[PDB]
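S.K.: Got a structure for you, written out below as structure tokens; questions coming shortly.
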Amino acid sequence: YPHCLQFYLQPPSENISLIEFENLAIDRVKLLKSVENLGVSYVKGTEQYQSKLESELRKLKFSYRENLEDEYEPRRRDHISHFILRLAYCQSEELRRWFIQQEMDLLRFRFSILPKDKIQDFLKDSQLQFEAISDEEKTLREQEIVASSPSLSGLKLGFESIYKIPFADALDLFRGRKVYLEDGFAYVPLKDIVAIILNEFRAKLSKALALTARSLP
Amino acid sequence: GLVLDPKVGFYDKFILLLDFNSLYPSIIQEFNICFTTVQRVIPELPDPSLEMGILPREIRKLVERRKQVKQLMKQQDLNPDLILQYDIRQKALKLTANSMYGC
Amino acid sequence: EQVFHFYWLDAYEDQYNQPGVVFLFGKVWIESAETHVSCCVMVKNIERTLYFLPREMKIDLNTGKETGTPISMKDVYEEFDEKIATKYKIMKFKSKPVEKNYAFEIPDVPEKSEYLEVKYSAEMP
Amino acid sequence: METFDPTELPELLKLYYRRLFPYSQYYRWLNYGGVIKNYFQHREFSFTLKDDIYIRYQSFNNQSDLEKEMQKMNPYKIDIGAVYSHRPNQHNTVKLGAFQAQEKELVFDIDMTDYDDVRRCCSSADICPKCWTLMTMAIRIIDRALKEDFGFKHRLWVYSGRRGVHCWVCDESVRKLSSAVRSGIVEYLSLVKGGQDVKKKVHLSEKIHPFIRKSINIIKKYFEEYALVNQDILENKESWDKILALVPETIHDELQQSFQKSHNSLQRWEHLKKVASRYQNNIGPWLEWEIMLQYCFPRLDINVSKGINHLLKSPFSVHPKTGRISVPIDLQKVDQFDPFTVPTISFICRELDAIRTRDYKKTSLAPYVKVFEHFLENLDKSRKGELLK
Ligand SMILES: [Zn+2]
């Protein structure tokens, strides 16, 4: 709900108490188990799913009030708990798959919460460089974009943002002729964008867990 | 060296005990661990496209000799003392294969 | 000319006292005694064999930089003959080129190279 | 022209690579100005020699090394490989596993051997002017796409010599492209899904990708010249059964009756267009464009382009069978390229025997050497713009 949408890199260098350590670990384990239970009992598109997930997030103190720049409490909670549970779930391959599967559902839910305004800023600020197109370019190439698009019905190129990306980063889309290319740039709507973000998050998380498993002894 | 937490207590039913047959030599054979294949300076294991190294080839020949002895041991109408020699050869190949990792 | 057989069991060497010698102890079947008796055979002239790895380019050891002259096998031979053999009191040897592999834990060694093989008697330093 | 004699190859080859091969341009192109450390010392060349012995891992320190090694030997075939971490000539020195390829130009090899089920004028091993337009079919279809959809600026088209052409994409961001991206690129550019001798190899949905539409528009411009007049794919019943096999069976009788009374392929094609348009209006599948796409679209090989370390024929080489030179194609004048105009190695060597080393100007190789020089000047301009600014 706040700017808690973050790719989990750069492990923290703060120091904390034992009690905070164990409470953070327990809270994150409970949140992940709740995510699994919600995903199994419900589906990922009903109001009950979102309402229960955000209630769980609010109860466990993972999205709340702000403070002076540095010590934003929910951000610190989320960061430290994630990097604590990496150690616990890095041991076995089955545990790694469970941790990766549950962590992406939370990321998808967080991305779904954000309005169509903040996601552009998040994408631009996230890794190094990401960009979108203005209304003039969007209208100029509208027909080509809708023609190249997947089985999405109609010619309604609505208010949903369309993002230009390097073609290579959109490989999984352009190898099957489902996007529009111009000067090596692919124009992609929100759905394929979030699919790409989930794919990169899965890759980075799996690599990080595999690396962590080595330095466990 | 991974040691699983033993379940301390008393057991009523049967206990079946299983052991690995030369875990480390099998690992060396399977993943083609050798001096000429592993890039060193935890190193990454070689891809399966590479051929067998000297050490995996030696272990493979060690098991081939055991295959030969075991097949010759199955032979009937053999000298009664030669069965003993086949048994000792099988044991010797067993300890050699097991201690291959110790080097 | 003359050759006989023996079943060796043990061996012994003395580098400090008698370098370049080996004593093989075994059993020989003798017809006179109708049984196998103990025996020993000494083998001498065990030639020390060394392999020199040539550099890619000649360097000045005092400073530690390249001199612009690529190193061939003749350069290694001359270096050994003039600056190494005389310093360490070596009088006779045999030198040949041999291609050899190496896949072990010594840094900066090619896995296949043309080394210089030099063999000289064990009594020399 | 004059008939090429294969037995004369060992004599003329030495003269050709001694006094006619553009060593300066070759070294310039493969060195790229020496921006990176060892882009030429690590580059691999492959030479096919006498007795069909295949040597693969060759490397040269500089241009003089190339001249000395490739003049005393006179290879029968020359191929260019990738750029490795270690020098190809010292690949056994390093540990087994540290010798790998990282960078190579994007190679698009297109050949007439893939036109077996479409072409009806020559055999699978022969070419003629009435079918070489198929090659031009790809030239304005591929070179445009790489320039337009992907933005590849520097592309060289080279006449392979016998049955096709090659395309070298040498952009700085393209040489370091992964194999998966190369496979995706060739999959996107390939439309004819050739199966196990399946009659239907092309399929189109209601939404037509702009690449497909533009390719059809380009095909439409030259369709009447080659595939309808020069080739006559719709002149006989044995010719048109293959055509109607793509059409749904419910139109087969109407199409055969329409073709029966006609006398030339033009009117047959035009009322086939009318009938297909009527069928689409009543029912679309884009029947008229499907036959264009099956009969004119180039068919690419996934293996050659996907392989980051594949070996492909070098430009300015010599074909052993015919002796033609692997000259670059002038992208400005595409439809005017003439395979029968390309000089033969025997022909160019004969001119030299009839005559600071610039002897290539006096021979017919200069019109292609200047195109190569234009390619390298474009590369130098791009490098200067990207680096000095
Ligand atoms: Zn033809």
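Chain D is numbered as in Swiss-Prot, which gives 1-283, 289-360, 379-412 for the residues shown.
In case you wondered, yes, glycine gets a Cβ from its N, Cα and C as well.
Below are the features listed in Swiss-Prot for this protein:
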- D:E44 to A: Strongly decreases primase activity, which can be partially rescued by increasing primase concentration (MUTAGEN)
- D:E44: active site (ACT_SITE)
- D:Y54 to A: Decreases primase activity (MUTAGEN)
- D:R56 to A: Loss of primase activity (MUTAGEN)
- D:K77 to A: Decreases primase activity (MUTAGEN)
- D:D109 to N: Decreases the binding affinity for NTPs (MUTAGEN)
- D:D109, D:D111, D:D306: Mn(2+) 2 binding site (BINDING)
- D:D109: active site (ACT_SITE)
- D:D111 to A: Loss of primase activity (MUTAGEN)
- D:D111: active site (ACT_SITE)
- D:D114 to A: Slightly decreases primase activity (MUTAGEN)
- D:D116 to A: Slightly decreases primase activity (MUTAGEN)
- D:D306 to N: Decreases the binding affinity for NTPs (MUTAGEN)
- D:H315 to A: Decreases the binding affinity for NTPs. Loss of primase activity (MUTAGEN)
S.K.: If I take the Cα of D:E44 (mutagenesis position) as reference, which of the mutagenesis positions D:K77, D:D111, D:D114, D:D116, D:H315 has the closest Cα?
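M.R.: Result: the closest of the mutagenesis positions to D:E44 (mutagenesis position) is D:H315.
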S.K.: Of D:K77, D:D109, D:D114, D:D116, D:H315, which mutagenesis positions are close to D:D306 (mutagenesis position), meaning a Cα within 10 Å of its Cα?
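M.R.: Candidates kept after distance check: D:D109, D:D114.
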S.K.: When the Cα of D:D114 (mutagenesis position) is compared with the Cα of each of the mutagenesis positions D:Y54, D:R56, D:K77, D:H315, which one is closest?
M.R.: D:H315
S.K.: Based on Cβ atoms within 10 Å, give me the single least packed residue among the mutagenesis positions D:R56, D:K77, D:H315.
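M.R.: Comparing Cβ neighbours within 10 Å for the mutagenesis positions D:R56, D:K77, D:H315, D:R56 has the fewest.
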S.K.: What does the structure give for the C-alpha distance between D:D111 (mutagenesis position) and D:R56 (mutagenesis position)? Integer Å is fine.
M.R.: 24
S.K.: Which one is closest to D:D116 (mutagenesis position) in space, judged by CA to CA distance, out of the mutagenesis positions D:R56, D:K77, D:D109?
M.R.: D:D109
S.K.: Taking the mean position of the Cβ atoms of D:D109, D:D111, D:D306 as the Mn(2+) 2 site, which residues outside that list, in the same chain, have a Cβ no more than 8 Å away, listed in sequence order?
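M.R.: Here the non-site neighbours turn out to be D:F108, D:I110, D:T113, D:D114, D:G164, D:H166, D:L305, D:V309.
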S.K.: Quick one: of D:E44, D:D109, D:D111, D:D116, D:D306, which of the mutagenesis positions has the smallest count of other CB atoms within 10 A?
M.R.: D:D116
S.K.: When you rank D:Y54, D:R56, D:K77, D:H315 by Cα distance to D:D109 (mutagenesis position), which of the mutagenesis positions ends up on top as the closest?
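M.R.: Smallest Cα separation from D:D109 (mutagenesis position) among D:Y54, D:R56, D:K77, D:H315: D:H315.
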S.K.: In DSSP terms, helix, strand or coil for D:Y54 (mutagenesis position)?
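M.R.: Where D:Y54 (mutagenesis position) sits, the three-state DSSP reduction gives strand.
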S.K.: Select the closest residue to D:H315 (mutagenesis position) from the following mutagenesis positions, measuring between CA atoms: D:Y54, D:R56, D:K77.
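M.R.: Comparing Cα positions, the closest of these mutagenesis positions turns out to be D:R56.
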S.K.: Whole-number Å only: compute the distance from the Cα of D:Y54 (mutagenesis position) to the Cα of D:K77 (mutagenesis position).
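M.R.: The Cα atom of D:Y54 (mutagenesis position) is 10 Å away from the Cα atom of D:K77 (mutagenesis position).
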S.K.: Would you mind reading off the Cα separation of D:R56 (mutagenesis position) from D:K77 (mutagenesis position), to the nearest angstrom?
M.R.: 11
S.K.: So if I draw a 10 Å sphere around the Cβ of D:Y54 (mutagenesis position), how many other Cβ atoms end up inside it?
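M.R.: The answer is 11 other Cβ atoms.
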S.K.: Taking the Cβ of D:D114 (mutagenesis position) as the centre, how many other Cβ atoms fall within a 10 Å radius?
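M.R.: There are 19 such Cβ atoms around D:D114 (mutagenesis position).
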